[PDB]
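Asks: Take this structure first; my questions come after.
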Amino acid sequence: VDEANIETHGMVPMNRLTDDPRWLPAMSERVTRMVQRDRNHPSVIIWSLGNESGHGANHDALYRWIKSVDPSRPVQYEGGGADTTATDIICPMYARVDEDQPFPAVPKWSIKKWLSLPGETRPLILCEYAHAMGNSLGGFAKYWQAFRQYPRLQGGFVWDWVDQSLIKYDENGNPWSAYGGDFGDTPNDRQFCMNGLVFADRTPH
Amino acid sequence: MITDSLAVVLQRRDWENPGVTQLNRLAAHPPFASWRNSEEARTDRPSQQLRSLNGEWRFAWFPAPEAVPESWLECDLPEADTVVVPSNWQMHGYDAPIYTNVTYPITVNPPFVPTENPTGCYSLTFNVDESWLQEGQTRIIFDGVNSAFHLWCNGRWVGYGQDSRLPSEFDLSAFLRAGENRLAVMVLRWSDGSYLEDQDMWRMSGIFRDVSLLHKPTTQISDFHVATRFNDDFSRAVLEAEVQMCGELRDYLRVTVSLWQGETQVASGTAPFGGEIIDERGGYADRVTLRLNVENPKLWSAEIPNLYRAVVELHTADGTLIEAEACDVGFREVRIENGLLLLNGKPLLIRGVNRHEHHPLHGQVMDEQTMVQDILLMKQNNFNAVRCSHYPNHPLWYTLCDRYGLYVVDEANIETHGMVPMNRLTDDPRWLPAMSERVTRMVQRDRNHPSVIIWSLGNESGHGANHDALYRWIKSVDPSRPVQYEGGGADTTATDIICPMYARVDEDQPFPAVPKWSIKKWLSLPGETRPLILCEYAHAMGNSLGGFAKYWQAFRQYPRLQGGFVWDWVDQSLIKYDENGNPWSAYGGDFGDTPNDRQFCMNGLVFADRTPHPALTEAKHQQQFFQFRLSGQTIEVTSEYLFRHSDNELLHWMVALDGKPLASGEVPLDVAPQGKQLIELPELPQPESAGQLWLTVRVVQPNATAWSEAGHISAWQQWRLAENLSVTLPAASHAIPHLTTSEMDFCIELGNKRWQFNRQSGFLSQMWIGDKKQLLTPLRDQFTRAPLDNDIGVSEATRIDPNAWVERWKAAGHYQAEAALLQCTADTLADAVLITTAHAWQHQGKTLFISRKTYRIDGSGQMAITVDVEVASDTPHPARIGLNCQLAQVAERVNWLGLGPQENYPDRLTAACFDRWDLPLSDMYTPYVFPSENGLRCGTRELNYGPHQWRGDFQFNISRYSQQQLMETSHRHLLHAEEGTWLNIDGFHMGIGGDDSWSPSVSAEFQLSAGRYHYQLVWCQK
Ligand SMILES: [Mg+2]
């Protein structure tokens, strides 16, 4: 699944960069440029405009462009709660099968519930599930049990394949993995960055 | 000092590059006017803060951008003349204006442009008040510029602007200094952006729009949005406005919205900054949403503006107000429901004329007065809807519509007629950023206005991926207005409502990949639900609007069809000065700009100056809201109006016989919208005398609306009363005509009068009175008329087209055909003398027509002519069948009984009504920029000029200019009246047409294909 190189986690509201009319030309290049280069490959089955960029007018405009230039591949966008008009298939991220937690303006429901919502027909694939950080994947069976159970649920991508760490050298020169801003870059989110199913080197968690 | 210096700034060049529309340009916002006082915004009094750079402007002109001196930016050149702004430099005559209908004037190598591009640099020196500099931000604003400009302030580079139509704002706060500040602006005729718009209009490059200076407090609201929500009842409407505040944010500061109707406020809204906790990271810091509830709010409509005044004020907590913004608010809901466009819960029938904003005297720049003058005419003429093609209108223009009445359709400033395939510029992914600015920028500026009911992405740009992407953006940013795009055949996915252009109701013509069908057929297409509105119809060029009735008849007939905008409101012409200095209108590249599309450019319903084309009256009659159906004595009136009761309408009916009215009936009119009112006449007087009774009903307004003076007439209808046939006999007269015969000529004498017929000629050369000679030229049959604009079409001597009517006639030898006498004879009735002439018109051994004419002379001496015409089936149908003569006598006034008084044609005789008519002789001729046969009148029982009386049913045009002369002349001004008056009488006349200029638009029924024709008329002295 190809992803347009747009993220705007930082901005508050997050949607502001994507939402603004002026920013559209900068936004366009990443979606537009990406399609031409990667359109040819047989393997790609999907186009994703943005990740965690929120919902903006540009995404709706951009989503329309991808369909018109290319009708071959379904387009999915996570942002806006994943219930956004732009995404062909719902991609709730970190959604819980058993239970749903809602944040005002960004409600999250159990995947079984989410398909069931009034006036919803779209197939649902999770952007992420079963976070692999540290000890992880607990209740992993439950997610998969649900996927087999429901025809509509297409399953979701696990996060994340490789823990992110950078080699560091001791005075001895032995190499120790570094998590977060070991280098002192600040503020450092530290440990959360690695998020890894398998060791970098790589070894299997 | 670099990089301020021209050489560094010029290259890399921006204009050549497709990608950068502008540099250092502030985001577009609806105008606020920046006035601190709360009252002023509600008042709408001109703001003190706003400043106008309009005035005399220093000007310099250079062939190329490289050519213009570097030194100038520091100082204005000594040589350069001072030119008023906003102005078009070409209008000034520095550079000849270039007009091209389809082709870009510059050679097409996107994105590259011709190495030498005419460049004009404007330098303005102004003094800024000290108070402005100390606090706030000051940004220069340009209402319009073309194509692209480079901005220098105080010898320092400021900005680059890529779009002429849109307003561009640059901030001068850093640049400005105490005392006078020089302003240097550079404008280039040709830009990379130029490729985007190929729309066909006279092309002028310069600053055609006002330049002003605006001052904003450091904390001010950059943009505000007004939105309306209504109940199904519409009794209660919820209005919410969102305001975004620039720069610093203070918790204490609050924004208050007040809605004022007339002099009394309806509702007030006040909010703390920020709202709604938008997902997911945070609620907007700088955005506040205010909702105001209005119940029984008046709703804006073309018939009634019904305006509210909304003031947005940002004020301190205590609190003082930092700034005030006022926006006109009209409450209307526009939505497409069930494939039918609906306004305010009522299906909309749109009568609209495409408007190009052009002035012959001032060229592209439009006087404020002109819009008002233009607006009144369209509203006066039964036009409730105006579309501007294909660029955003002057900022003032939208405001006028909202007060005045008529609906406005905004159009994005993108056209790409030139590119082949045309879709290429729009279609390409790279071009999207340039494309985006015109659609995106336009929405923000024009979104606020109540009047606009639609958004149009592009005109004639073809169908491109960008249009589909752009269409999606407009919906998402704004859901209020339906979006329609013409291109791609008008069946494109992007357009909410189909807009076929030049579509024909009766018949459909298809071009591979761009099929066109009759409008009735087009809705019917499989899997089509969209309401259809024509971008253009009833082309008004030259003689035009023929078959206009048919289009309108269809619109009423079908619920889905919403009607279409007429093209075009104003003929486009530029004033030119003779050595005498008299002003003659110029069509095409009179200036020698080439290649020139020439005549086709004007395309005008009404004269530029402006005067109304004979056609315009026809539009008014068809357009009119009221519908009249008559059965017997009873008259039934149906109201077109959706929302308005006829509070002040007066209905007057007059019944007259043979141009004389026995009775006049007037009734007050009280019909609710969609209401039907039945009116019954007092029993009509019955005339024993032979003739036809005529009933005429017209609706006039007792009290003048702002657009219309009192006693103005909205609509009229004419119905024939039961016909009267007279069996009274002319005979008998004691005097008997005596005829004297010579081999050379046939002579008939009765009393004083003498009639001469020439045997060799086969036509009667001379008619005798006194002691006088009546006609200069022998009477002859004429099968040709000066070609109409439609008949000529796109055909030219260089590039002749087989399809065009003129070509078929020319190929035919129809024009050059020479009459021969097949037979001739002279005979004497006891009471009269009868002459029979047979003429065959032969070209190349093939006879186009055979005409037989018999002249019978009464004892009274009144002369009766019966003509029989045979037309070969093979030959292209004769444009008209008539006999034309030249008369020495000249008369001040022409009196005829027939359809009047406007010139009318069989295709468009609907506007005309039958009554006795009197006009100055000059009136009969109709001025045209390009001269074609004109001034024809139809269904005339009797025609009177001077001594002569003509009795019969015929179509007559009487003018000084010969038909041969009319065809010959390039321009209207050139023609010089021939001595005497040319008179044409036609038994039958071909329909003017046409839906399309390019291809013959004439209807099948209108053409005289019968192959057999008979008409008779009487020549009577006195
Ligand atoms: Mg065009």
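Using Swiss-Prot numbers, chain A covers 411-615, in order.
Cβ from N, Cα, C; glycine included.
From Swiss-Prot, for reference:
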type	residues	note
BINDING	A:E417, A:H419, A:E462	Mg(2+) 1 binding site
MUTAGEN	A:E462 to H	Slowly inactivates galactosidase activity by reducing the binding of magnesium. It increases binding specificity
ACT_SITE	A:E462	active site, proton donor
MUTAGEN	A:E538 to Q	10000-fold decrease in the beta-galactosidase activity
ACT_SITE	A:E538	active site, nucleophile
MUTAGEN	A:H541 to E, F or N	Poorly reactive with galactosyl substrates. Less stable to heat than wild-type
BINDING	A:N598	Mg(2+) 2 binding site
MUTAGEN	A:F602 to A	Decreases the stability of the loop 794-804
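Have a look at these and tell me how they're positioned relative to everything else.
Replies: Long-range neighbours of A:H419 (Mg(2+) 1 binding site) (same chain, six or more residues apart, CB within less than 8 Å of its CB): A:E462.
Secondary structure at A:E462 (mutagenesis position), taken from DSSP and collapsed to helix, strand or coil, is coil.
In this structure, A:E538 (mutagenesis position) belongs to neither helix nor strand by DSSP; it is coil. Within the same chain, residues at least six positions away from A:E538 (mutagenesis position) with a Cβ under 8 Å of its Cβ are A:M503, A:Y504, A:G566, A:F567, A:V568, A:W569, A:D570.
Using a 10 Å radius centred on the Cβ of A:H541 (mutagenesis position) and all shown protein chains, the other Cβ atoms total 16.
If you take the C-beta of A:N598 (Mg(2+) 2 binding site) and look for same-chain residues 6 or more apart in sequence within under 8 angstroms, you find A:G590, A:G591, A:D592. Secondary structure at A:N598 (Mg(2+) 2 binding site), taken from DSSP and collapsed to helix, strand or coil, is coil.
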Asks: Taking the Cβ of A:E462 (mutagenesis position) as the centre, count every other Cβ atom within 10 Å, in any protein chain shown.
Replies: 16
Asks: How long is the line from the C-alpha of A:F602 (mutagenesis position) to the C-alpha of A:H541 (mutagenesis position), rounded to the nearest angstrom?
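Replies: Given the Cα positions, A:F602 (mutagenesis position) is 11 Å from A:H541 (mutagenesis position).
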Asks: Are there residues of the same chain, six or more positions away from A:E417 (Mg(2+) 1 binding site), whose CB falls under 8 angstroms from its CB, and which are they?
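Replies: For A:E417 (Mg(2+) 1 binding site), the qualifying residues are A:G460, A:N461, A:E462, A:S463.
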Asks: How would DSSP class A:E417 (Mg(2+) 1 binding site) in three states?
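Replies: The residue in question, A:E417 (Mg(2+) 1 binding site), is strand (DSSP, three-state).
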Asks: Excluding A:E417, A:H419, A:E462, please set out which residues of the same chain place their CB within 8 Å of the center of the CB atoms of the Mg(2+) 1 site, keeping sequence order.
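Replies: Here the nearby residues are A:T418, A:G420, A:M424, A:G460, A:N461, A:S463.
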